[PDB]
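One structure, as structure tokens, below. Some questions next.
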Amino acid sequence: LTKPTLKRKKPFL
Amino acid sequence: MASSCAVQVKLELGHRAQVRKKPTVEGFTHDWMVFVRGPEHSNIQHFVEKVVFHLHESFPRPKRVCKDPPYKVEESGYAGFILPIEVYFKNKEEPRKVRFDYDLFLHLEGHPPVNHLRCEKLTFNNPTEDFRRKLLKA
Amino acid sequence: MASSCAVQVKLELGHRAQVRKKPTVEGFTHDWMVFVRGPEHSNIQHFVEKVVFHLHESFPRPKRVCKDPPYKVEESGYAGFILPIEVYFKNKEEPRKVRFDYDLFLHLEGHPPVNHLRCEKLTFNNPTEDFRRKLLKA
Ligand SMILES: [Li+]
Ligand SMILES: [Li+]
């Protein structure tokens, strides 16, 4: 099991 | 003994997928995001313990857990695949979780992005008091 | 709000009726009793405010109210009739009650005494919290 990184990403459709 | 109840909750599973302007270095052509949530900003955290997203084993560290909302994974890749999603309940009795086999599909360059939504209804018959109250806070 | 709740409660309505060994003065030939209760000694008083039995207008004081169990009327008379029963709930919201038209029938001497049971199921959709808890104590 892996927590996901807190790296923020730009929105997309 | 005279009384009984059925509690229903609504979940929304879904995903967005977009052909990237430019492939990544590994040759990933798409960005996508997959999620579990409640309809219309409803708070499922009251009864959801965690969500496990089982990514294809081509992905490193494929088994991704979110204990807290938003219950989602964002990734880049080159191919659609079937993505088992496990929603675990803040429950002390069967069922402790439910599994959805989520179809994480990509469309080709030339097509508009994927924006898919799949509604799911859960029914719990005669939950415990503790759980019933959790479900009904949601 | 993405959760919902249906609460079901089971009631038993019924009656006994017996040809008396000797008619009364007024010509009453039969003794009978009619009742509302929970199946299997369940306690419906948790959510029931009162039961009103509407006896035929031939009876004195035809409107019989029971605030406490056992929810029943015992009487003597000469004929069956349709006996509206109103079960009022301990809530502050619709529905406040439910009405059953109970067929209080007699058998004639020569035939066995009446012992009738009628099962009824109430369904409450998304009761208030207060009421939901009352129902589910039963
Ligand atoms: Li959670
Ligand atoms: Li009562």
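Header entry for method reads X-ray crystallography, 2.1 Å.
Cβ atoms are placed via backbone N, Cα and C, with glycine included.
What Swiss-Prot shows for this protein is this:
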{"type": "DOMAIN", "residues": "C:1-138", "note": "domain 'YEATS'"}
{"type": "MUTAGEN", "residues": "C:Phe28 to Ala", "note": "Decreased binding to crotonylated histone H3. Decreased binding to acetylated histone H3"}
{"type": "MUTAGEN", "residues": "C:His56 to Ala", "note": "Decreased binding to crotonylated histone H3. Decreased binding to acetylated histone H3"}
{"type": "MUTAGEN", "residues": "C:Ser58 to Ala", "note": "Decreased binding to crotonylated histone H3. Decreased binding to acetylated histone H3"}
{"type": "MUTAGEN", "residues": "C:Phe59 to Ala", "note": "Strongly decreased binding to crotonylated histone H3. Decreased binding to acetylated histone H3"}
{"type": "MUTAGEN", "residues": "C:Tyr78 to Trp", "note": "Does not affect ability to discriminate between acetylated and crotonylated histone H3"}
{"type": "MUTAGEN", "residues": "C:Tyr78 to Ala", "note": "Strongly decreased binding to crotonylated histone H3. Decreased binding to acetylated histone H3"}
{"type": "MUTAGEN", "residues": "C:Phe81 to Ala", "note": "Decreased binding to acetylated histone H3"}
{"type": "MUTAGEN", "residues": "C:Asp103 to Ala", "note": "Decreased binding to acetylated histone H3"}
Summarise the domain 'YEATS' (C:1-138) as counts of helix, strand and coil residues per DSSP.
14 helix, 72 strand, 52 coil
Taking Cα-Cα distance, which of the mutagenesis positions C:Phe28, C:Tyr78, C:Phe81, C:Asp103 are within 10 Å of C:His56 (mutagenesis position)?
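Passing the 10 Å Cα cut: C:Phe81.
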When you measure from the Cβ of C:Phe59 (mutagenesis position), which residues in the chain that are at least 6 apart have a Cβ under 8 Å away?
C:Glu75, C:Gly77
If you draw a 10 Å sphere on the Cβ of C:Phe81 (mutagenesis position), how many other Cβ atoms land inside?
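Step by step: centre on the Cβ of C:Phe81 (mutagenesis position), count other Cβ atoms within 10 Å, giving 15.
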Give the number of CB atoms, excluding that of C:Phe28 (mutagenesis position) itself, located within 10 Å of its CB.
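There are 14 such Cβ atoms around C:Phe28 (mutagenesis position).
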Validating a neighbour-count step here. Other CB atoms within 10 A of the CB of C:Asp103 (mutagenesis position): how many?
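The Cβ of C:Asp103 (mutagenesis position) has 13 Cβ neighbours within 10 Å.
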